[PDB]
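*Asks:* Please see the structure below; I have some questions.
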Amino acid sequence: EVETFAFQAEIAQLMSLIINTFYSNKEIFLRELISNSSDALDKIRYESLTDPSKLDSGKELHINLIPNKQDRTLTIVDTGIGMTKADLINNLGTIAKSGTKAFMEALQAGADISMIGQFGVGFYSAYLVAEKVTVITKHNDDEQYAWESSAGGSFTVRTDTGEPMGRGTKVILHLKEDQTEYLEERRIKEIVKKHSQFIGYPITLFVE
Ligand SMILES: Cc1ccc(Sc2cc(C(=O)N3Cc4ccccc4C3)ccc2O)cc1C
């Protein structure tokens, strides 16, 4: 059973701006998603210090980048704390509202789209390169969920019956047809070294 939700108006406006504005420096999406993975990994590691059983769902803390040219997907997998249903359908949108308004106002003051992560809404930079984003996520003591959106003001959430993840988040970027450079080994490596050089978890770039 699939539930369909409306983005809050401010977040829909942000996604439209990301999709419609001319902006050539699209590669920043990868830094923003890796940063989110790193923050999620930080949090499970921190919480496991007072409750070690939180690592029963998996002790390894890492980030994997997986291109698939046949499916035209770039997938980013981490074993961080994951997201609850409440995060997905209600609570993260509430935090995104204030960040979006601030980011909007910064853009009119002369800020650049690459600063999106300073306003806590860097995830939506995925829409610089993806026509559809599918997010599989598993938080301890909650179900595995699949979040999905092709923008247009709505997203879906369902309980996911695919391959169990144990714990963490998997962001599946269905790339636009003119954005397949982000499937190339040399290009991904270039971007990670330039923008994500000091991330404190092993990042593995899969090849095909
Ligand atoms: C709603 C939403 C928000 C971010 C993303 S992208 C995204 C989210 C996560 C995740 O599970 N997090 C992020 C974070 C930072 C701090 C603390 C805890 C947690 C949990 C990890 C990697 C990502 O690339 C996707 C969606 C669907």
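Going by Swiss-Prot, the residues shown for chain A are 16-223, listed in order.
The deposited model was determined using X-ray crystallography, 1.7 Å.
Backbone N, Cα and C atoms are what each Cβ position is placed from, and that goes for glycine too.
Swiss-Prot lists these features:
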| type | residues | note |
| --- | --- | --- |
| MUTAGEN | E47 to A | Strong ATP-binding. Strong interaction with HSF1, HIF1A, ERBB2, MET, KEAP1 and RHOBTB2. No effect on interaction with TSC1 |
| MUTAGEN | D93 to A | Impaired ATP-binding. Strong interaction with HIF1A, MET, KEAP1 and RHOBTB2. Loss of interaction with HSF1 and ERBB2. Los of interaction with TSC1 |
| MUTAGEN | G97 to D | Abolishes ATPase activity |
*Asks:* Using a Cβ-Cβ cut-off under 8 angstroms and a sequence gap of six or more, which residues of the chain neighbour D93 (mutagenesis position)?
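*Replies:* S52, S53, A55, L56, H77, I78, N79, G183, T184, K185, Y216 - these are the non-local Cβ neighbours of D93 (mutagenesis position), listed in sequence order.
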*Asks:* Which residues in the same chain, at least 6 apart in sequence, have a Cβ under 8 Å from the Cβ of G97 (mutagenesis position)?
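*Replies:* When sequence neighbours closer than 6 are ignored, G97 (mutagenesis position) has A55, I59, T152, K153, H154, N155, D157, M180, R182, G183, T184 within Cβ distance under 8 Å.
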*Asks:* Need the DSSP three-state call for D93 (mutagenesis position) to compare against my parser.
*Replies:* strand
*Asks:* Relative to the Cβ of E47 (mutagenesis position), which residues of the same chain, six or more apart in sequence, are found under 8 Å away?
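*Replies:* In sequence order, the residues whose Cβ lies under 8 Å from that of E47 (mutagenesis position) (at least 6 apart) are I131, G132, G137, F138, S140, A141.
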